[PDB]
Amino acid sequence: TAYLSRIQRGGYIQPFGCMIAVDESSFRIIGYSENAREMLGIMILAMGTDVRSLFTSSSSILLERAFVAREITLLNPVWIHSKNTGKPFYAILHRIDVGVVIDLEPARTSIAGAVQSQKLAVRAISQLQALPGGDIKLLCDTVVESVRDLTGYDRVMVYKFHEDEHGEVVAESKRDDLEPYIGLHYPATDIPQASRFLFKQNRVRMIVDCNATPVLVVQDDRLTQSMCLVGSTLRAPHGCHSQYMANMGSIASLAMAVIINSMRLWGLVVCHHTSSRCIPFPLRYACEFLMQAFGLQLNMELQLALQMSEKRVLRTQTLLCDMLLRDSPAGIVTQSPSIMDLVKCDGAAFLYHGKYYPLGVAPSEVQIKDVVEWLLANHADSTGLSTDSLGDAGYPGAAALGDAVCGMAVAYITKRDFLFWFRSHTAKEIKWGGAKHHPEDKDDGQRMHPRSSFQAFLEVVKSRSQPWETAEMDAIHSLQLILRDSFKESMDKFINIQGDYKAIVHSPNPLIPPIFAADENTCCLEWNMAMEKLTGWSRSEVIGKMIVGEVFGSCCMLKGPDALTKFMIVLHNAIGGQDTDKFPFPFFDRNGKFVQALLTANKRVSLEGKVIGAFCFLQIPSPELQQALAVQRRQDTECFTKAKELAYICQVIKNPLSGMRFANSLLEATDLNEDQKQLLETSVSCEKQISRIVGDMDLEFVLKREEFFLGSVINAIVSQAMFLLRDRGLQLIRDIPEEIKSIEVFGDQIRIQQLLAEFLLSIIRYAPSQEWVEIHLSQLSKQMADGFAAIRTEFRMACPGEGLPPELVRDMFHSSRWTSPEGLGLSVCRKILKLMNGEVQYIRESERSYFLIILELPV
Amino acid sequence: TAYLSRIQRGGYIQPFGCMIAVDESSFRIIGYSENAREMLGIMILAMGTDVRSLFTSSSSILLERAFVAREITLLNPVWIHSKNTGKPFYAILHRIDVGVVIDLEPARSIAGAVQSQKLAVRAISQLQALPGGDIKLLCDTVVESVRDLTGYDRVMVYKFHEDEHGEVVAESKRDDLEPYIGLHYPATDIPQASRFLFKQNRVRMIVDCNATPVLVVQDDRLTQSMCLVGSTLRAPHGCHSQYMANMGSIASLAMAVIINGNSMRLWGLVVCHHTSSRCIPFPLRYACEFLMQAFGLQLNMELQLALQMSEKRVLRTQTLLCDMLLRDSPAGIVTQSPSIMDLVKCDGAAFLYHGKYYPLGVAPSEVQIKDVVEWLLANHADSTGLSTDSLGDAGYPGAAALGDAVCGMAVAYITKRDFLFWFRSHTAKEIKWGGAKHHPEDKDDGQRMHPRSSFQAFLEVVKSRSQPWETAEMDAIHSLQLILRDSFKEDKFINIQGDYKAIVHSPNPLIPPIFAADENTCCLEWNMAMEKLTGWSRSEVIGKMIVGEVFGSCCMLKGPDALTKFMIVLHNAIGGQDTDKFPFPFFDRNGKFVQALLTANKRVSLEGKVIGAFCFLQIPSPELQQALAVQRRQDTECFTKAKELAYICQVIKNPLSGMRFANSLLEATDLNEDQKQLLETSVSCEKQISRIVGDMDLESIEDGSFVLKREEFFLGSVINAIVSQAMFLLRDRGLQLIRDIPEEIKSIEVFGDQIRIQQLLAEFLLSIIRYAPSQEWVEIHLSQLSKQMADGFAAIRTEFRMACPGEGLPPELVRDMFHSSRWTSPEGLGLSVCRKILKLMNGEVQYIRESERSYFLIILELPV
Ligand SMILES: *[C@@H](C)[C@H]1/C(=C/c2[nH]c(/C=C3N=C(/C=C4\NC(=O)C(C=C)=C4C)C(C)=C\3CCC(=O)O)c(CCC(=O)O)c2C)NC(=O)[C@@H]1C
Ligand SMILES: *[C@H](C)[C@H]1/C(=C/c2[nH]c(/C=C3N=C(/C=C4\NC(=O)C(C=C)=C4C)C(C)=C\3CCC(=O)O)c(CCC(=O)O)c2C)NC(=O)[C@@H]1C
């Protein structure tokens, strides 16, 4: 490991402090520094000098008290008064390989221990803890503000390492006469892995002056090996880091590690001062405690993000069970939870003995035959390819395919049948600082000097998409596995290609849950390989047996006070036509091993023969998601103040919705007035919004994208606010580019007119009475490829007036915080755009109004 | 035990079915009944005979496959035909230690456990969508469920109490009979033998008490009788038969309510009484067994909720105990918001310290308290604390002079004649027994053969008598006296109950593990309970900072982030911010992991605003700390549920304005008036939705009554709205509709809330279509009839009738509809609210079964 020998064993310190290596046994010096002779005033000092008699008697007994401790971190910093000049000195004790070593820093102007120093921190920590969760950026901004108002540095920032080991400055609280560093990515080789393990062990590290001379320590002659000083607050930085800071335009740096707990180094809070800044060790230990609280909240939010990822994998497992209950593989594309909802993507294709099935932005049949022919010639062995960019993969015609179909994930099914997923190009620009990260860059300890340039240069990725993770390829391989199993009714290599690195072959585990299926008598119809492996019982021995009593009562032991009844109530509900999701299922292995599974029993409903049955899977989440699902299953029984009225609305409203859509379905017959026919179409698109809104509900998802005229949305949204402008007199102004016959834009008509309802109505809400209002939309049918087009649409819903209040836009732009009904609705309809390829800004001018950009795709 | 041999080995069956006890190896008849030859119609059944010659060859393989199976219970009941006459049977077969007894009940389908349980499933899901915290609603639901299933005349929940006597906690019966609800019964009515029978055969059916017990025959060489503990066909004990005759119970069906945890304890019985001889088929008895299993599940959930609510109150008394431990004066106990009366629930409290009587609530005068103190010095001097339920049974004269108020007493003795008193006023506990009154000395006599002739509801009042002091409340008192005893410096407890011996004990105290941190986080005060918990002694950890070394270095805290969490929360305790029940999992100096609940609050010296931080630990059972986790995450779940409701109301309101604008702009031209009727049906649905998400919060006495729109309407709108609201589910299920409605084109001036009428009408009619069978008709009958209240105030009476030809809507769902504030499904919930709207709107609804199930509802509105 490059620089590990140099940094740790390099005996050079900074001139602001004095380090004194003394063995605890008899206060005998085994090391010292050159500036100690000046800053102490000692002008007797040698190897063997009793330093207990070099200070006040109070600080003598304090130092020998701080020697004999379990942990010495609590003691730091002991207040030590010197004797040869009388000036008090902070004394940062820490134990090293053979002895301890003090670190004397002069004090300008009483902190006797860690707790007194932490008392400064606790106010900022209390401000940091009382923060809404689910937004790392707000937490980082709170940390940089707290560290700025504590330390008094010019520019503090949160450097965050990525998965590539390269970092990015994700927060800033700079002094405003400087330049912003937010967004600037730095290479991995900029900070060596030796320095990051150094920060894992040391966790706070200041310098005072980079242009200061490195004061060398005097190593003991008897021991050849140099001192392995890691936890010293005084040791000078490497000649490379010192020159680097001289080139950076910041001569004082306080960097402290953001550990996330086994001991992942998430990032670094790096402070920068333009002048030479010192800071007392009580304030430095306060900021180390502030970094402890930062790591605390950050781990509390990364665990929540990983639990949301596990919930998303559980949804993917339910989707694969949906795909298992389909009569043909052609049904997958035809039906509504299709192959483009399995994976976050933009198109999806299925080739099934010809008659190619495209969804969204997918190549035509000739183009996909070119893709298939490239997949047969190259990557012949590997069943799955997950290329970030087709151009990097080597497929000819990638330029002809365009940026729209740049990313492609394929899965091979038998008999030359292929499953495809397609992704459009992501317009991400990385403002690299000095040097772009090179994935071939290893740690080069023979490099003397760092680059002098730090002008950030934007690097734009030309024709590549979002990366394909292991989870999405896991889902793709699982669905490919079930489709090949269906093929047998009537080994797998996967190549991952990304722009930064090169083609790697990885075998992905399937994501199929353990599945059994029973008929009305609870006799086994199905018991798949996953369930066979989990329980240990083979399918053949348990097929035909009674699931409710035999197989799970004796054969595969259940667990609980009375669990079998809980099982027998559940499966009889499945046969009876009631489905339970994520019912807890603690059962034992054949070999006596506990499994804390989550049973889901769905009715095996079919056509008018074999009407009802049971299909069940056994999702096994981590025990923190067992807890996270128990804390919401122990909470629907308590919110009976409003869950009764929610189920009351969600059941009673269904009947006049069916009457509305049956009157409107029978009213489509013979209405030859095309103005009235379009008006009825507006009513059908209005009734549908209520049925989609009530039926889908809100739980923040799935988008039922279909072909629709875009002018059929404005006409379906001018009629919602038209009562609110007919009574408040807002004579509206429209100027459209006639997006009637702007056909086939791919998306939700319903969720788009719901977000435009909650934005337009909020705009017309806060207008002056008997006025006007402007709506306007500028479309540009930008061609993206040979045959692929996209229509980018702004929405200028412009109103002159007082406008929405300043707090309600932060209500809208929250993550989980709300105080108003209208604000809640605004927040949800903003998150609807955050789920669907667009965003929304609120601008404040002489007219207070909403910009709204949605990118939709004419097939 | 008493009667166990007589019941288990009493070779007597009931005559409603025959019984053959075959072998387990080669199908020989080890035993049989006298009425086997008459039931099978044989008029060969003898010693050691092959049993499969009696039944049909096709039925024979069912018996053999039942024998091969490891669990005989699942196959039961195997439908078995007869070879000599062609008669069906239910051959319920169970395994005994010396063979396999097969019980033949003549059938008049179901061949297994699953088919039987399918009947129970609807009632089981009825009592599982029920709100927790109560037991009366649960036991009042299960009796209607069993009355719907069994059909017995009177079904009641006979809950056992702690001294083995039982009372009818909930009873459902037809309105002809005597109400048994509240009636306590002596513990000798149900012997320990019967309880141990119910713990291994949980459904017992007596077809006829009067009917003679048919004798068994046995070919077994060994001298023992057949085993009939598990057999459904076992004759009741003669005493129990006489008992049933003397109660008016001709037939009975007693079902065990076994609750168990991880220890099966029989909670109570669901005895079903019939005023005539009745037998229900074994599908229904096995269904009722499964329903009793679900009932035991719901009772287990209610008992665990009660246990953790008691333990939450235990932690609340510990919090109040430390609140009364940090006081400068001993007299602060009497006068503060968390008073001594708050510690242990009581009518009054009294603290005697160096005389100077400190009364609270209802308390006896100083002379009276001095006299009772003199009595407590004269008797029970040796024991410190006394908690007499009644002072009259304690032995104290002048209890009548004290009156009802000072009857119940709880005493804590502190040194140098210092006392703590809690007083409870006389609670009028009047428990009407049935027949005899239970005494705790009454044992189950093994040779008694005749029950009591009487079962009349005679009262039994109590004396000057209070609510019983519990173990936990006396424990709270015990901890309070110990902490006050230590506070002054800075064991036998007698409990007297009016029905029991004066029990002498000493309970485990509730002083929580306490450490007190100063401003520099150094443990000033260290409790003996911390020394019991972590093992660290006080005089070794003294003078050491807690956050870093006493906790982190000495005790192994959680590795990822417990040390940072503890340091932040203790420095916030020193910063004035008190925190309650922080999750604090840690290890000890022995090494055993111990999760806890750190509560850290600021300590005040009364001259310094926040000098020091006080702390105390509570250690719960893991269900309680998980319930505190769900108490914390209620702030995320319940507000997101309310957020879902408010979001739904607003975002639904927007296209309702779009809907009414589209349907008030569609009024240009509708050429055929059928198109205008479809349009007006859509307008009615839109107004219906705008009223469903209007200003109502689902109470019907504050919102549905205060907001009730009153406008004129025309009834063809309502009828075509109902048909349009129903046609999608009609065409989904392939049904017919036969709307036998007269002409109401001319009744334009009927004046009532039409939108609520079409809401309730569609809810009723779509429940009918939801439970109408596949591919048949549904009838909509109306009969508009005149009704007169005045010459100009004339009303109307329309009777909506909805009929379907089949099994129809299940009885559980109508029970949910008429229960009022109880619902199982959201469909039954909407039916319940649409029933309450008809109750509010001068009408009434019925569900009538006349071999084709029909829905009947009337309503009254006045034309103008
Ligand atoms: C006479 C010897 C004593 C006696 C004996 C006895 N009792 C049983 C079984 C039961 N007794 C029950 C009592 C009740 N029945 C009710 O309806 C109510 C209240 C509403 C009560 C309190 C019940 C119940 C049973 C369970 C059996 C059943 O079918 O219900 C037995 C065992 C009989 C058997 O073979 O199963 C015996 C020996 N009971 C008496 O009261 C006198 C003191
Ligand atoms: C030498 C050829 C290479 C080198 C060596 C090097 N760097 C460190 C430690 C740090 N480097 C940091 C880089 C940044 N400083 C910033 O302000 C930003 C972004 C805004 C970045 C990316 C940081 C931070 C550290 C930690 C602070 C610290 O003092 O450690 C070290 C370890 C030195 C030590 O102190 O022991 C070394 C050997 N860096 C280079 O860029 C060249 C290629």
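What you see of chain B is 102-144, 156-220, 227-380, 393-620, 778-1151, where the numbers are those given in Swiss-Prot.
We read in the header that electron microscopy, 3.3 Å was used to get this structure.
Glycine residues also receive a Cβ, built from the backbone N, Cα and C atoms like all the rest.
Per Swiss-Prot, the features are as follows:
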{"type": "VARIANT", "residues": "B:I143 to L", "note": "In strain: cv. Kas-1"}
{"type": "MUTAGEN", "residues": "B:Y276 to H", "note": "In YHB; constitutively active and stronger interaction with PTAC12/HMR/PAP5 in the dark. Constitutive warm-temperature response with the warm-temperature transcriptome derepressed at low temperatures"}
{"type": "BINDING", "residues": "B:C357", "note": "phytochromobilin binding site"}
{"type": "DOMAIN", "residues": "B:786-857", "note": "domain 'PAS 2'"}
{"type": "VARIANT", "residues": "B:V980 to I", "note": "In strain: cv. Kas-1"}
{"type": "VARIANT", "residues": "B:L1072 to V", "note": "In strain: cv. Kas-1"}
- prompt: Can you list which of these recorded positions (B:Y276, B:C357, B:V980) have a Cβ closer than 6 Å to ligand 1?
  reply: B:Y276, B:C357
Fewest other C-beta atoms within 10 angstroms, as judged across B:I143, B:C357, B:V980, B:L1072, which are the recorded positions: B:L1072
- line: Distance in Å, whole number, Cα B:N380 to Cα B:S393 over 12 unmodelled residues, equals 7
- line: Quick note, recorded positions B:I143, B:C357, B:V980 vs chain A, Cβ pairs under 8 Å, ordered by sequence, gives B:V980
Statement: Flanks of unmodelled region: B:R220 and B:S227, 6 residues missing; rounded Cα separation in Å is 10
Message: Taking only same-chain residues 6+ apart in sequence, whose CB is under 8 Å from that of B:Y276 (mutagenesis position), what do you get?
response: B:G284, B:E285, B:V286, B:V287, B:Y303, B:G398, B:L399, B:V400, B:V401
Query: Nearest to B:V980 (variant position) by Cα distance: which of the recorded positions B:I143, B:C357, B:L1072 is it?
result: B:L1072
Field: Rounded distance in angstrom between the Cα atoms of B:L1072 (variant position) and B:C357 (phytochromobilin binding site)
entry: 60
Message: With a gap of 157 unmodelled residues, how many angstrom separate the Cα of B:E620 from the Cα of B:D778?
response: 21
Query: Given a gap of 11 unmodelled residues from B:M144 to B:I156, what is the distance between their Cα atoms, rounded to a whole number of Å?
result: 9
Cα-to-Cα gap, B:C357 (phytochromobilin binding site) vs B:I143 (variant position), nearest whole Å: 34
Query: What are the DSSP helix/strand/coil residue counts across the domain 'PAS 2' (B:786-857)?
result: 28 helix, 14 strand, 30 coil
